[PDB]
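Novice: Okay, here's the structure, questions in a sec.
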Amino acid sequence: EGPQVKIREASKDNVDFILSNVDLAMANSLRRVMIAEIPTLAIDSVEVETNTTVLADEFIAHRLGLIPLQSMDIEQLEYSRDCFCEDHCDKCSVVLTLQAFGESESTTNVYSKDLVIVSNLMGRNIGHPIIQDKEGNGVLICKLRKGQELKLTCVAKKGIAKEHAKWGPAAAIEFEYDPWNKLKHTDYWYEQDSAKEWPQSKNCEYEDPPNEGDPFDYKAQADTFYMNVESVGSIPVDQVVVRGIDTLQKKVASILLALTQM
Amino acid sequence: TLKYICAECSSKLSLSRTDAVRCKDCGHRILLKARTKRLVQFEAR
Amino acid sequence: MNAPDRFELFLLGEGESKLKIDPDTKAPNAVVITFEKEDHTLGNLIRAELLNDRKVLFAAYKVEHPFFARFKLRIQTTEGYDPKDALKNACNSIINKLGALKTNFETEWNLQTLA
Amino acid sequence: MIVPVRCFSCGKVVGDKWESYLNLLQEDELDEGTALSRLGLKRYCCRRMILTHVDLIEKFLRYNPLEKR
Ligand SMILES: [Zn+2]
Ligand SMILES: [Zn+2]
Ligand SMILES: [Zn+2]
């Protein structure tokens, strides 16, 4: 008993589902947590040893921080802030290394597949850059003319999208409810006829259209929200949803614990 | 001594205080100081 | 230059607690609870779950300034009902609903084969 | 300068679709809209991220390296 879920489409990066028998506040809180509160791994620190490219050092550092990294086992990693090491260690970070040289007469593309994990992952499933396209080359980090070199070391910690958007695993989250406007939560702007000028949403097929003669239902509340969660690739989309629910539950549990302890 | 690079040749030179600032290989009078050896830290944000 | 550190949005600073409760003098049996390092995500959910309670006369929240991640929540209940108890019940209900939703979503996902 | 790693608005990773986009435009003679749709860019935020990019790094690559090894 509780909120009911029926998922229409499932993919490697998109899940389209219906969330019924739930409050609007709960659905919105889940959406916000999925956007902002899910921990993830991303490159945080960059030591540049050699950069003879045409791009600035912090330009490339910014690009590297935006590289999605595998975060399946991120819960086994610790935050650098509450780790007893000095700067970074193996219990709270993953160390990658990029080393590219322009030995070819044509432009040499530095991809994210060239990143090499140097730290000992200790059996975890974190750190590997996420590869999505068919060619097997990841994000296009940089380009090198002949003779140009780029040597650098990245330290990746775990963070959340609140601290910086590079840790966000959620991409866009479609969220809709009441496609027929039976709750009258919007007043449709129009010129001649509102119904004709406003295209029907794809979810209108999943609810009964209004009868055009019945009186306004002033007791009906908002439920049955159609939500489509996309994944950047750091974690599988189903894990995105599950970890969002877990994070919200942890927040409420922390509220309870603080209240009880005080 | 301190290391420099010819603006044109890209050749590496070592110059002292009394040395005239020119490229030995080509005579170019424009030199760029070499990259520092101390590590540089960048926040990836 | 004057920008604050982003971790101040969610990390409690030195010498401050997550919750502080102040009795309200405007109306009887009312409290105002300040939540630190929180925002709408928690406030709206808590307020709505409080409004589902039948013995809660008044429940509202506000984020006084976007710059600071904190919000105030005013709760007034009927006589003989501690507003702290109302907050506990709302939180327990939210946790139960989220657990049920997690179970249902896991079961629904396991039913898939095209993923 | 060089293709952005992620879409500014939603955060979809579009830095790995620049070469595929150029290949689709050149080799397959697809128009821009169909190529963008083929790559999976459906929201117009991502579509403007990839469609309006100007690849200036090529010009930067024409000048001889300052520090050549
Ligand atoms: Zn550590
Ligand atoms: Zn010279
Ligand atoms: Zn986008």
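So how was this one determined? The header says electron microscopy, 2.5 Å.
Yeah, the Cβs are placed from backbone N, Cα and C, and that goes for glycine too.
For the published mutagenesis C:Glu108 to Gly or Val, Swiss-Prot gives the following note: Transcript termination readthrough. Record note (Swiss-Prot) on the mutagenesis of C:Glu108 to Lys: Transcript termination readthrough. Lethal. The mutagenesis experiment C:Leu111 to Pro is recorded by Swiss-Prot, whose note states: Transcript termination readthrough. Record note (Swiss-Prot) on the mutagenesis of C:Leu114 to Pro: Transcript termination readthrough.
Neighbours and distances for these, please.
Specialist: Around the Cβ of C:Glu108 (mutagenesis position), a 10 Å sphere holds 18 further Cβ atoms from the protein chains shown.
Taken residue by residue with DSSP, C:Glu108 (mutagenesis position) is part of a helix.
The Cβ neighbour count for C:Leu111 (mutagenesis position), using a 10 Å radius over every protein chain in view, is 10.
The Cβ of C:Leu114 (mutagenesis position) lies under 8 Å from no Cβ of any same-chain residue at least six residues away in sequence.
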Novice: Through the lens of DSSP with three states only, how would you label C:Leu114 (mutagenesis position)?
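Specialist: Going by the DSSP assignment, C:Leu114 (mutagenesis position) belongs to neither helix nor strand, so it counts as coil.
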